[PDB]
Amino acid sequence: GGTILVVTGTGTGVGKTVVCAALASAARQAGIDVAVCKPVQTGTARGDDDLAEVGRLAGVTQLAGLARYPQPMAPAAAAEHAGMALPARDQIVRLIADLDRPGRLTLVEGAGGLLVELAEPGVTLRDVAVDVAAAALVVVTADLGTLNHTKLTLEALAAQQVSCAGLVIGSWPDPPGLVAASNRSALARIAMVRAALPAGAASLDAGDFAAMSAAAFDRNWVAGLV
Amino acid sequence: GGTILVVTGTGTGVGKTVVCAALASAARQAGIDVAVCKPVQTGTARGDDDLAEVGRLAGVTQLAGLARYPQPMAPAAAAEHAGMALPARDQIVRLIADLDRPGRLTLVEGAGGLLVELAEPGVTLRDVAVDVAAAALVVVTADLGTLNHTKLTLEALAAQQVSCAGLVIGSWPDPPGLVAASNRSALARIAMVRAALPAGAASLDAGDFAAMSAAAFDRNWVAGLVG
Ligand SMILES: Nc1ncnc2c1ncn2[C@@H]1O[C@H](COP(=O)(O)OP(=O)(O)OP(=O)(O)O)[C@@H](O)[C@H]1O
Ligand SMILES: Nc1ncnc2c1ncn2[C@@H]1O[C@H](COP(=O)(O)OP(=O)(O)OP(=O)(O)O)[C@@H](O)[C@H]1O
Ligand SMILES: [Mg+2]
Ligand SMILES: [Mg+2]
């Protein structure tokens, strides 16, 4: 056994891909084996491909997924439109357990939010964390409203004994602003803020990105993921 | 007393005020005496004033505030920035209890989402609904990301045994996109969708807003809120 984390987001478009990328790239630069799994990818019509973005930005080659739906909806909504069931709960859990091995950091990127249907029937990213005993990394904004959403997600995590590996602000703006600045200290007061990626990091080339990612996360913390 | 409903949102800016004004208007039309209560108001130096807008739109006069903070920030931070404290619990709860009276529908509008801090320490709108025995009407969007936001909110409500009075889509676009329609349909499977206010309802005048309101809601449901 190794270390699986689910990476989940408080909202639409908070930067969870760039955070998996970032944490993958920081953890690869610590000589850890890293695999990112995206069981369900939606929004392929407009061209989403989060595993690819983790490949380009972070250089991970163990990139595992199971289904791809064109529509930019929540998984079940993009499958109900498509006419094709979500993966079975069994496929998601065994894909992740097969990736997982001693010494490997395994990131598991949700589709949408923590409590949306990820596999048939009605089984969510939170269930999947329970089934594989993964902790949850929560991606958050700094913008107004983040506090409510973040408390809501930690409550939903604790309610099923899914540990919270911490928060990551997916976009730290420049210059902050009073709200961004206030929310960041407040978020640090209810959970540990593992990192706050600079805005626009999702366009750095592979090398610039890797230096940012190495600067974003705590050295010992990454290493301690093991 | 009467019937107290807190009206909380899944997010910032989903339409809590318009929904409070619309349900008040529909309830006033049914012959139900209505009070609208905004215990904690932020953004007053931006002109924010949810109680005023509720009068502007639904002609309610039994309005009741308590705390007002200049900054458009969360109540805790707007207070700090203004060298002020948040109100106390029983200051907020006394405000609502005073309003509660048999035959009256008392609407309590939160400040942001359900778990935003309203009073010190960590006192939320949910803790307040528990104390005044209130149910929660939840205002949502149809944009993607709503199902998670609505599921997180219902879970938080159930965790303290606060009954969900239903959902209200605060803004609903005509015509509706494929994401919107799909989300609405799925929202209805999570809970009862009491209403879906047409986009731009806040710009309506007294007359149109009242008619929009009477047709936005099921008259039998609105009737049944107050025994
Ligand atoms: N005002 C805005 N400024 C910047 N980006 C915006 C804005 N409005 C919408 N977006 C979009 O939000 C998206 C950023 O979210 P991102 O793709 O990082 O989501 P995620 O949570 O990491 O992953 P996924 O969506 O794949 O689950 C971008 O496509 C961006 O263009
Ligand atoms: N420049 C702005 N001025 C006023 N409101 C703004 C502005 N920018 C964004 N908003 C948001 O749009 C929301 C829409 O008003 P409305 O009151 O109907 O929504 P709400 O869900 O009730 O939010 P609130 O609890 O803050 O009143 C405002 O609450 C506010 O959060
Ligand atoms: Mg992704
Ligand atoms: Mg309001």
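Counting begins at 1 with the first residue displayed.
If you check the header, you will see the structure was determined by X-ray crystallography, 2.4 Å.
Yeah, the Cβs are placed from backbone N, Cα and C, and that goes for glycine too.
Sequence annotations record features per position, and here Swiss-Prot assigns CTP binding site to B:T12, B:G13, B:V14, B:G15, B:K16, B:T17, B:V18, B:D50, B:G170, B:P198, B:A199, B:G200, B:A201, B:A202 based on experimental evidence. Long-range Cβ proximity for B:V14 (CTP binding site), meaning a same-chain Cβ under 8 A and a gap of 6 or more residues, is found for B:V139, B:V140, B:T141, B:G170, B:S171.
The secondary structure of B:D50 (Mg(2+) binding site), as reduced to three states from DSSP, is helical. Annotated Mg(2+) binding site per Swiss-Prot: B:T17, B:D50, B:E109, in sequence order.
The feature substrate binding site is assigned by Swiss-Prot to B:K38, B:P39, B:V40, B:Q41, B:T42, B:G145, B:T146, B:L147, B:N148. Over all protein chains present, the Cβ of B:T146 (substrate binding site) has 27 other Cβ atoms lying within 10 Å.
A sphere of 10 angstroms centred on the C-beta of B:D50 (Mg(2+) binding site) encloses 20 other C-beta atoms. Residues annotated as ATP binding site in Swiss-Prot: B:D50.
What Swiss-Prot says about the mutagenesis result for B:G170 to N (Swiss-Prot position 169) is this: Decreases affinity for NaHCO(3) 3-fold, for CTP 1.8-fold and for GTP 3.8-fold. All chains included, 26 other C-beta atoms sit within 10 angstroms of the C-beta of B:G170 (mutagenesis position). In the three-state DSSP scheme, B:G170 (mutagenesis position) falls into the strand class.
Proximity to ligand 2 at the level of Cβ atoms, with a cut-off under 6 angstroms, picks out none of the binding-site residues B:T42, B:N148, B:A199, B:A201. Cβ neighbour count for B:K38 (substrate binding site): 27 (other Cβ atoms within 10 Å of its Cβ, all protein chains included). Checking each of the binding-site residues B:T17, B:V40, B:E109, B:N148 against B:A199 (CTP binding site) by C-alpha distance, the shortest gap belongs to B:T17. In this structure, the C-alpha atom of B:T42 (substrate binding site) lies 13 angstrom from that of B:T17 (Mg(2+) binding site). Not one of the binding-site residues B:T12, B:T42, B:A201 has a CB under 6 Å from ligand 4.
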